[PDB]
Amino acid sequence: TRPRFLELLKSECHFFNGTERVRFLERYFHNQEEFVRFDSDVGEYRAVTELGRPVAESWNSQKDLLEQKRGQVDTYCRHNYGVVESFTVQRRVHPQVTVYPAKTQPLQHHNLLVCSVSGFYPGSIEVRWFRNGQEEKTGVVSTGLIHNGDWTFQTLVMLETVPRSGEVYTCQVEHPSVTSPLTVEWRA
Amino acid sequence: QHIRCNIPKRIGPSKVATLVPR
Amino acid sequence: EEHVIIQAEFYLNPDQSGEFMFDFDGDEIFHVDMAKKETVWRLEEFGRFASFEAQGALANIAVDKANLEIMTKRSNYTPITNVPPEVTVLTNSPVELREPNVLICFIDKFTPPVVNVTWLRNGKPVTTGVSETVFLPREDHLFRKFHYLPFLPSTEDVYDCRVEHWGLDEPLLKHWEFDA
Ligand SMILES: *[C@@H]1O[C@H](CO)[C@@H](O[C@@H]2O[C@H](CO)[C@@H](O)[C@H](O)[C@H]2NC(C)=O)[C@H](O)[C@H]1NC(C)=O
Ligand SMILES: *[C@@H]1O[C@H](CO)[C@@H](O[C@@H]2O[C@H](CO)[C@@H](O)[C@H](O)[C@H]2NC(C)=O)[C@H](O)[C@H]1NC(C)=O
Ligand SMILES: *[C@@H]1O[C@H](CO)[C@@H](O[C@@H]2O[C@H](CO)[C@@H](O)[C@H](O)[C@H]2NC(C)=O)[C@H](O)[C@H]1NC(C)=O
């Protein structure tokens, strides 16, 4: 309808090796345009665009403000990591795995073997297809990693193949929730 | 057990709200 | 980076709408319901592991709105450019007849954070058990949003996620049908 005006604020805390290395960023946006920001690596505000120059100047002259911002990596970032660590960083949900035939064309018959991996967390995962014990790579297609928006992920890794009597297929799933690769076999 | 929030800085002292352009 | 926690808030005019939420590696930990001044955790169990004073988010929004007033003036009132969403509809897991599942409508890469979303079954609106998330952040500073609809798979039911955005020339619909 009418013209809209959007103001955005993001306070970011980036962690490397737990809280050993932490980086704080306070970023101000206007209509998708970041104009000014504080980066703990610099210790003061820096304009990102023309609009932010006068802002950076005014804020930077207030040392008491800069001191408080310089302490966020500790009293904000590390502090919050400590609080949510147990149910976020350490959260682990085993994946459910199923293998089933599918068609790349409702016309003919099944010529696609789908390895479905769902309900897992974190998102980091590895899926490999094996035919008669040998990894297959050229005919693999996937939906890629899919986020469900509810602290779970899923992915479909499909093998383009025409099953023949006697063949044995194997889907192998590697994920942080388990200390050994999970496998599901399918026999034609 | 308490999550803290980061507090943004006011760009100016103006406390005026104006109806955005049509 | 092994992990990232983002506190994201925004205010929009003339809609006068604002949101405050915490994101962890792309997922939402909680958001604040402005009107109720209550902390809404994404997963029920979280409220037993931590706490957040919702009152603080209201104070933050007040500042963000004040900054919007000033920056709208200093930027000579240049309006935000509409960016149309990309919609995807998929199920929570492989579908099986008569086995409870969930349809998910994933709206991504759009701005401003305003959209009309409707779940349609066989062409008729459905609201039974539908849920949704607030507007989630992206690294490119656009927005993401999820809509859910628990359903009972059948070869007799067709579904569509109808999405409306000011950057879209016409209502966008995504179809889904059981694969028999
Ligand atoms: C990874 O982070 C750890 C801290 O969590 C860094 O420090 C190590 O800390 C452990 C005990 O917490 C000590 O036993 C090690 O001696 C520390 N590292 C060393 C050899 O100084 C660790 O350095 C980080 N990893 C790297 C190499 O970046
Ligand atoms: C947006 O800012 C620009 C430049 O600051 C304005 O451009 C012209 O501004 C002069 C006065 O400085 C006016 O006399 C002209 O009518 C403006 N021309 C146009 C239409 O760009 C511009 O007016 C500002 N946007 C508006 C319409 O408020
Ligand atoms: C969501 O739907 C509402 C209601 O249909 C849209 O509001 C209407 O927008 C049209 C412009 O195409 C106006 O002519 C009407 O006057 C509006 N109705 C009223 C009174 O609000 C709204 O634009 C939609 N929002 C989005 C983001 O698509």
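Here chain C follows Swiss-Prot, giving residues 28-207 in order.
Method of determination (from the header): X-ray crystallography, 2.2 Å.
Every residue gets a Cβ built from N, Cα and C, even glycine.
One mutagenesis experiment named in Swiss-Prot is C:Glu65 to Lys, and its note says Impairs the interaction with HLA-DM complex, CLIP dissociation and peptide exchange. Around C:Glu65 (mutagenesis position), taking its Cβ as the centre, 11 other Cβ atoms fall within 10 Å, counting all chains.
Here Swiss-Prot describes C:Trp68 to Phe as a published mutagenesis experiment; the accompanying note says: Decreases the interaction with HLA-DM complex and peptide exchange. Taking a C-beta cut-off of under 8 angstroms and a sequence separation of 6 or more, C:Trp68 (mutagenesis position) has the following same-chain neighbours: C:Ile56, C:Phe57, C:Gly74. In the three-state DSSP scheme, C:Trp68 (mutagenesis position) falls into the strand class.
Among the mutagenesis entries in Swiss-Prot is C:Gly74 to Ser, noted as: Increases the interaction with HLA-DM complex and peptide exchange. DSSP assigns C:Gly74 (mutagenesis position) to a helix in the three-state reduction.
Among the mutagenesis experiments that Swiss-Prot reports, C:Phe76 to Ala, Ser, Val or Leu is described with the note: Impairs the interaction with HLA-DM complex, CLIP dissociation and peptide exchange. In sequence order, the list of same-chain residues 6 or more apart from C:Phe76 (mutagenesis position) whose Cβ falls under 8 Å from its Cβ is empty.
For C:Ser78 (mutagenesis position), the Cβ neighbour count at a 10 Å cut-off comes to 15, with all displayed protein chains included. One mutagenesis experiment named in Swiss-Prot is C:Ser78 to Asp or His, and its note says Decreases the interaction with HLA-DM complex and peptide exchange.
Taking Cβ-Cβ distances under 8 Å and a sequence gap of 6 or more within the same chain, the neighbours of C:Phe79 (mutagenesis position) are C:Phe49, C:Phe57, C:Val59, C:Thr66. Taken residue by residue with DSSP, C:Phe79 (mutagenesis position) is part of neither helix nor strand, so it is coil. Recorded in Swiss-Prot as a mutagenesis result, C:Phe79 to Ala or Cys carries the remark: Increases the interaction with HLA-DM complex and peptide exchange.
Listed in Swiss-Prot as a mutagenesis experiment, C:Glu80 to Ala is described as follows: Increases the interaction with HLA-DM complex and peptide exchange. Decreases the affinity of the interaction with TCR by more than five-fold.
Swiss-Prot documents C:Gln82 to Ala as a published mutagenesis change and attaches the note Decreases the interaction with HLA-DM complex and peptide exchange.
Among the mutagenesis results in Swiss-Prot, C:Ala93 to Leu has the note: Decreases the affinity of the interaction with TCR by more than five-fold. The residue drawn here is the original one. For the recorded site, C:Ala93 (mutagenesis position), the DSSP three-state label reads helix. For C:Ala93 (mutagenesis position), no same-chain residue that is 6 or more apart in sequence has a Cβ closer than 8 Å to its Cβ.
Taken from Swiss-Prot, the feature domain 'Ig-like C1-type' applies to C:112-204.
Around C:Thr115 (mutagenesis position), a 10 Å sphere centred on its CB holds 14 further CB atoms from the protein chains shown. Quoted from Swiss-Prot, the note attached to the mutagenesis of C:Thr115 to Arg states: Decreases the interaction with CD4.
Here Swiss-Prot notes a mutagenesis experiment, C:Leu117 to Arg, with the remark: Decreases the interaction with CD4. Under the DSSP three-state reduction, C:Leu117 (mutagenesis position) is assigned to strand. Within 10 Å of the C-beta of C:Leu117 (mutagenesis position) there are 17 other C-beta atoms, taking all protein chains into account.
Here Swiss-Prot notes a mutagenesis experiment, C:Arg125 to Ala, with the remark: Impairs the interaction with HLA-DM complex and peptide exchange. Around the Cβ of C:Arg125 (mutagenesis position), a 10 Å sphere holds 7 further Cβ atoms from the protein chains shown. Under the DSSP three-state reduction, C:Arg125 (mutagenesis position) is assigned to coil, being neither helix nor strand.
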Nearest of the mutagenesis positions (C:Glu65, C:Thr115, C:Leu117, C:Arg125) to C:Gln82 (mutagenesis position), judged by Cα-Cα distance: C:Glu65
CB contacts for C:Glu80 (mutagenesis position) [other CB atoms within 10 A, all chains]: 15
Protein Cβ atoms within 10 Å of C:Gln82 (mutagenesis position), excluding its own: 12
